[PDB]
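Participant: There's a structure below that I have some questions on.
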There are 2 protein chains.
Amino acid sequence: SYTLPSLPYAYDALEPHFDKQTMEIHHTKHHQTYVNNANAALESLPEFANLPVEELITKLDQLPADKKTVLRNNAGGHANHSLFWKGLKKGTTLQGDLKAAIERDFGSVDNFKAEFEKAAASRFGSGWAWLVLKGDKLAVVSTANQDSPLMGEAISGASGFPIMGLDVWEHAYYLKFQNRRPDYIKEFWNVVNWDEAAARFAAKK
Amino acid sequence: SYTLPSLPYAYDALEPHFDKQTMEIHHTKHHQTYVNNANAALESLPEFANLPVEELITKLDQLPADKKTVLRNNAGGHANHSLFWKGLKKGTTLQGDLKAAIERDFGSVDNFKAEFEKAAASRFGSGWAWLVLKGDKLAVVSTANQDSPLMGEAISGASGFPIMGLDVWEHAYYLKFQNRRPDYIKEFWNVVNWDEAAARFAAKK
Ligand SMILES: [Fe+3]
Ligand SMILES: [Fe+3]
Ligand SMILES: [O-]
Ligand SMILES: [O-]
Ligand SMILES: [O-]
């Protein structure tokens, strides 16, 4: 069964960028719920239950028809937020191979950020914006609700190994930014953990 | 050209059920934005810009994929919220023809409320919960993002004429309820304008 992962920090660690009140609720309420609903659905699926959530979401089509939707939403939700927590930290600097790779595939860090911001801002409704690695090339893609590029094109409309990502569901930014999602996206640049992204990139490049 | 309609009441007229701060932000920011993005899209579509928003959304299939998407989301947003504002009011009582029709298609008002609450709660991500009239039968359905049953089955995955509806995007309840969407849904019963719902049921158009 899945468990709510402990965070790499206290809820107020991303202040004054991401509000601690949201961090706590996002963690203990929203993320906990994805874990509970996922476990409920996995109760009658012993073989699928052993898999780490990241591997499960890559096999949604092998699940019984009546299990696909509930797990797609909740396993996706568990996997996305687990990655999200580790993908946040103050004081990091984009550098090394990840910086060079971005400049290589996007032309420059600026083209990258502008493209990411647009993807993040144009995602209508609930969803995520991602920086993924497709084989040997990085790209910016977005998914609806709790879908993940790890689920593949057929299901999520996107694909690739997620290096980093931004949650754009309104619950991730409403208490502090309300409708102003663009300001929330700007703040994200102050808390995206480039060291973790660099770590994931070194493992997959 | 569409315009942001004025509310039938003050921002605090729905309290202590729906908070005034949300009422204002939801109206002057969210709805206002759908109106603006919708007009920008219709600015290069004269043959369509003169149609009432409710009618435009039934003809989305007559638009190129690009305009279709932007209008589906924003014309839909404009139509749904214009209906929402008029569909809210305190001190009304479910009665007469509409109440008899509900008990008839659902068994009783409580059975109806329970089915509506389930539909509203189960709508994963952003979307709406509706009470629609399909021919001569009432039904409960939900749509994603700003989709409307007026768009037809193929586009929204639902159909029928909207009688009443509840917006379950998180921006509609996060400031006061945060993650507790169910408490928000329960409060809805105190502000749903049954007089206007009864009027729409009588007109059937
Ligand atoms: Fe989230
Ligand atoms: Fe809304
Ligand atoms: O989310
Ligand atoms: O809205
Ligand atoms: O909405």
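Residue numbering for chain B follows Swiss-Prot; the residues present correspond to positions 2-206, in that order.
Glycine residues also receive a Cβ, built from the backbone N, Cα and C atoms like all the rest.
Grabbed the feature section from Swiss-Prot, which reads as follows:
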BINDING   B:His27, B:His82, B:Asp168, B:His172  Mn(2+) binding site
VARIANT   B:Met165 to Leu  In strain: B
Participant: Are there residues of the same chain, six or more positions away from B:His172 (Mn(2+) binding site), whose CB falls under 8 angstroms from its CB, and which are they?
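Facilitator: Same-chain residues close to B:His172 (Mn(2+) binding site) (Cβ under 8 Å, separated by 6 or more) are B:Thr23, B:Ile26, B:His27, B:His31.
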Participant: With the Mn(2+) site defined by B:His27, B:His82, B:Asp168, B:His172, which remaining residues of that chain have Cβ atoms positioned within 8 Å of the Cβ centroid?
Facilitator: B:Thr23, B:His28, B:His31, B:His32, B:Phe85, B:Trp170, B:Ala173
Participant: State the Cα to Cα distance, in Å, between B:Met165 (variant position) and B:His82 (Mn(2+) binding site), rounded to an integer.
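Facilitator: The Cα atom of B:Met165 (variant position) is 11 Å away from the Cα atom of B:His82 (Mn(2+) binding site).
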Participant: Can you list which of the recorded positions B:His82, B:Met165, B:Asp168, B:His172 come closer than 8 Å to chain A, going by CB to CB distance?
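Facilitator: Cβ contacts with A, in sequence order: B:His172.
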Participant: Which residues does B:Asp168 (Mn(2+) binding site) neighbour through Cβ under 8 Å, counting only same-chain ones at least six apart?
Facilitator: B:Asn81, B:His82, B:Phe85, B:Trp129
Participant: Can you tell me which of these recorded positions sit near ligand 5, meaning the Cβ is under 6 Å from at least one of its atoms: B:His27, B:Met165, B:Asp168?
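Facilitator: From B:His27, B:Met165, B:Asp168, counting a Cβ under 6 Å from ligand 5 as near, the near ones are B:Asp168.
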